[PDB]
Amino acid sequence: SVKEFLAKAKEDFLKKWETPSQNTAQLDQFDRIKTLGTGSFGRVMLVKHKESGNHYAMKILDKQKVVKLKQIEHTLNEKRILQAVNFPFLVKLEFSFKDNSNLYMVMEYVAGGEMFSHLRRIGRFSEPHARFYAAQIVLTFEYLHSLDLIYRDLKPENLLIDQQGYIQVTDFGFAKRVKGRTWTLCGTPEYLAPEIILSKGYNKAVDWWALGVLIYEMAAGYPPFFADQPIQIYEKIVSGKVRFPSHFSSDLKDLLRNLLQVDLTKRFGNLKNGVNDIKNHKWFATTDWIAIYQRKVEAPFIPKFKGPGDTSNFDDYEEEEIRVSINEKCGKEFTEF
Amino acid sequence: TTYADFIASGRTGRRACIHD
Ligand SMILES: Nc1ncnc2c1ncn2[C@@H]1O[C@H](COP(=O)(O)OP(=O)(O)O)[C@@H](O)[C@H]1O
Ligand SMILES: [Mg+2]
Ligand SMILES: [Mg+2]
């Protein structure tokens, strides 16, 4: 009855997709403490909510920047989708609002930091440790794809570790609701599926490619296609030859061969049995898919926490003022936000 | 080694997106 659960999940999503929440807070309800990470657009700050005393992660987007990088539709997508979804490994959007200059998305603060820093620091993850996270993405993409959502920015930088050691997916800036095919060249070069790179028109299968990249990077400690410049990377991806570390298990290599499959007719996640080809692969034979959904599996790694507003699992960033003009910018563009 | 070549490369930090 995954079928049953997904059906009612869809009902719930559609209600919110159709009547999105709006304007549920304002900037002066929060004290801005420290930047937690920057993206390509705007920054995420640790903040304290005055009346509750709760900490959150406030994503701040400058409207004029959003316009300048042609991200208007993407940003409306981002917020419209994030406020409507509900899943154990998706970060929670707690508030949203806008002012003359900026767009604000307030999420639950996930204090364990990025998978990225942990991965670079440790070097690589054991196969059981990688499998534990991968399982969570598999379930998440099952959910998202069932709602006709493509995610399109899977990477360690956008996966957060929580206080239980489970994953929280963040950054829906490239997420999109679509049946069938879309064409936007967007994502992160190391993670692009070859059909994106080749301007084909692509679908939801690009997320299963990216999962392959993720599992490889997690277990190898470096990505399957790397180079000094994006062009060089896309070359490698299109050529499609992949080499594996000597320590990769046979099971892992076979799975990765079915995910990093240039042939859409052959890529796992995509076919007849759908996700089942992935859930039933030998590499996941020891995965208890229900227990994972239920968060009953003991995490292989639990970050150190030093209370409420500890940001020690995050790098430091140079701080900048957050200006709010006395004139409203891009009012029409962002009306539904 | 592959690792050595990655580590010496310019893409070992947080990666930017494209939309390009
Ligand atoms: N809920 C959160 N809790 C803690 N830190 C977060 C949270 N969301 C984002 N961050 C940090 O801020 C960074 C940027 O967020 P993101 O949504 O990815 O912005 P962009 O879309 O511009 O990449 C993340 O990579 C992470 O370091
Ligand atoms: Mg991001
Ligand atoms: Mg983004």
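Chain A uses Swiss-Prot numbers throughout; the residues present, in order, are 15-351.
Looks like X-ray crystallography, 1.9 Å, at least that's what the header says.
Each Cβ is built from the backbone N, Cα and C atoms, and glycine gets one as well.
Within its own chain, A:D167 (active site, proton acceptor) has A:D185, A:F186, A:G187, A:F188, A:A189, A:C200, A:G201, A:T202, A:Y205 as residues 6 or more apart in sequence whose C-beta sits under 8 angstroms from its own. What Swiss-Prot lists as active site, proton acceptor is A:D167.
Swiss-Prot lists A:50-58, A:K73, A:122-128, A:169-172 with the feature ATP binding site. For A:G56 (ATP binding site), applying a Cβ distance below 8 Å and a minimum sequence separation of six or more within one chain yields A:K73, A:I74, A:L75, A:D76, A:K79, A:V80, A:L117.
Annotation source Swiss-Prot lists domain 'Protein kinase' at A:44-298.
Residue counts for the domain 'AGC-kinase C-terminal' (A:299-351) under DSSP, split into helix (H, G, I), strand (E, B) and coil, are 5 helix, 0 strand, 48 coil. The feature domain 'AGC-kinase C-terminal' is assigned by Swiss-Prot to A:299-351.
Look at A:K73 (mutagenesis position): DSSP puts it in a strand. Quoted from Swiss-Prot, the note on the mutagenesis of A:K73 to H is: Reduced interaction with SMO.
According to Swiss-Prot, the mutagenesis experiment A:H88 to Q carries the following note: Does not affect interaction with SMO; when associated with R-197. Following the DSSP three-state reduction, the secondary structure of A:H88 (mutagenesis position) is helix.
Secondary structure at A:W197 (mutagenesis position), as computed by DSSP, is coil. Here Swiss-Prot notes a mutagenesis experiment, A:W197 to R, with the remark: Does not affect interaction with SMO; when associated with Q-88.
The note that Swiss-Prot attaches to the published mutagenesis A:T198 to D is: No phosphorylation by PDPK1.
There are 27 other CB atoms within 10 A of the CB of A:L206 (mutagenesis position), with all protein chains counted. Among the mutagenesis results in Swiss-Prot, A:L206 to R has the note: Reduced interaction with SMO. The residue drawn here is the original one.
According to Swiss-Prot, the experimentally introduced change A:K286 to P is described as follows: Impaired inhibition by the R-subunit. The DSSP secondary structure for A:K286 (mutagenesis position) is coil.
For the mutagenesis result A:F328 to A, the note given in Swiss-Prot is Reduced catalytic activity and impaired inhibition by the R-subunit.
For chain B, the nearby recorded positions by a Cβ gap under 8 A, listed in sequence order, are A:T198, drawn from A:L50, A:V124, A:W197, A:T198.
Following the DSSP three-state reduction, the secondary structure of A:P170 (ATP binding site) is helix.
For the recorded site, A:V124 (ATP binding site), the DSSP three-state label reads coil.
Other C-beta atoms found within 10 angstroms of the C-beta of A:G53 (ATP binding site) number 18, with every protein chain shown included. For ligand 1, the neighbouring recorded positions among A:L50, A:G53, A:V124, A:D167, A:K286 are A:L50, A:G53, A:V124, by Cβ distance under 6 Å. The Cα atom of A:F328 (mutagenesis position) lies nearest to that of A:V124, taking the recorded positions A:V124, A:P170, A:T198 as the candidates. Looking at A:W197, A:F328, the mutagenesis positions in this record, the fewest other C-beta atoms within 10 angstroms of the C-beta turn up around A:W197.
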